[PDB]
Amino acid sequence: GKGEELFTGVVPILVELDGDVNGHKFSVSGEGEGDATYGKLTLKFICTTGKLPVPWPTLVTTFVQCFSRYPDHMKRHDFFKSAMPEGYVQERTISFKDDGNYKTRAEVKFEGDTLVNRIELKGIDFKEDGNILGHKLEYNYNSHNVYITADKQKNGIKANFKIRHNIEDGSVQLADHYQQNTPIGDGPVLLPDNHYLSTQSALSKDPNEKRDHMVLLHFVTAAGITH
Ligand code: NA
């Protein structure tokens, strides 16, 4: 398909986010590259407004599922690439158990040769001494399953999944995710059978970077359909 072809090689990525969490206003800029052939991306994020007012891990899912590796037998289920280059709207509600929630709206599309993720994030009802505003989450990331289903009335998809954030005491902060994607343009899109994405992430720091930042290495493979 047209959109699939745009991902056969290494594609530069830009991420831009404006956020407001409990009245704390912030912005983040990210850059790196993806290669969907291997389900791989690498990104570095900088908080351009000073200190990030929430833990970096809480924003990983918000900061390009078009870089997932879809096995060849599953390529007919790849909504994300099929929407390109015009792209898709990705909306989420992220519910932090016993704490606040993020509501996000992003547009993912090409600008020239570059894959861009532009996001607005709103967080409400966080506790001042919860794990988010209290900065009690460890700087690391677990491996998850993202469950995808078609949304035929919107010519898009939905997804549901549970992110587990390690807390520095040994406990876990659950972040339930609900997601909806809808196409921006008027090209044909692929409406998938039920499947999931298997994710893994590693978070690091650039030892030469003094601004508040996060380096992400991420791999994602579509699964849950045999052969
Ligand atoms: Na633990």
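Numbers run from 1 along the shown chain.
According to its header, the structure was obtained by X-ray crystallography, 1.5 Å.
Cβ from N, Cα, C; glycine included.
According to Swiss-Prot, the mutagenesis experiment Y141 to C (Swiss-Prot position 145) carries this note: In mut1.9; shifts fluorescence lifetime from 3.03 to 2.74 ns. The DSSP secondary structure for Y141 (mutagenesis position) is coil.
Residue environment of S143 (mutagenesis position) contains 10 other Cβ atoms, counted within 10 Å of its Cβ in all protein chains. Quoted from Swiss-Prot, the note on mutagenesis experiment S143 to P (Swiss-Prot position 147) is: Increases fluorescence at warmer temperatures such as 37 degrees Celsius.
One entry in Swiss-Prot concerns the mutagenesis experiment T199 to H, W or F (Swiss-Prot position 203). Its note says: Results in significantly red-shifted excitation and emission maxima. Proximity of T199 (mutagenesis position) to non-local residues of its own chain (separation of 6 or more, Cβ distance below 8 Å) is seen for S143, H144, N145, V146, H218, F219, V220, given in sequence order. In this structure, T199 (mutagenesis position) is part of a beta strand by DSSP.
Counting every protein chain shown, 12 other Cβ atoms lie within 10 Å of the Cβ of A202 (mutagenesis position). Among the mutagenesis experiments that Swiss-Prot reports, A202 to K (Swiss-Prot position 206) is described with the note: Abolishes the tendency to dimerize and leads to monomeric fluorescent proteins.
Cβ neighbours of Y141 (mutagenesis position) (same chain, under 8 Å, six or more residues apart in sequence): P57, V60, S201, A202, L203.
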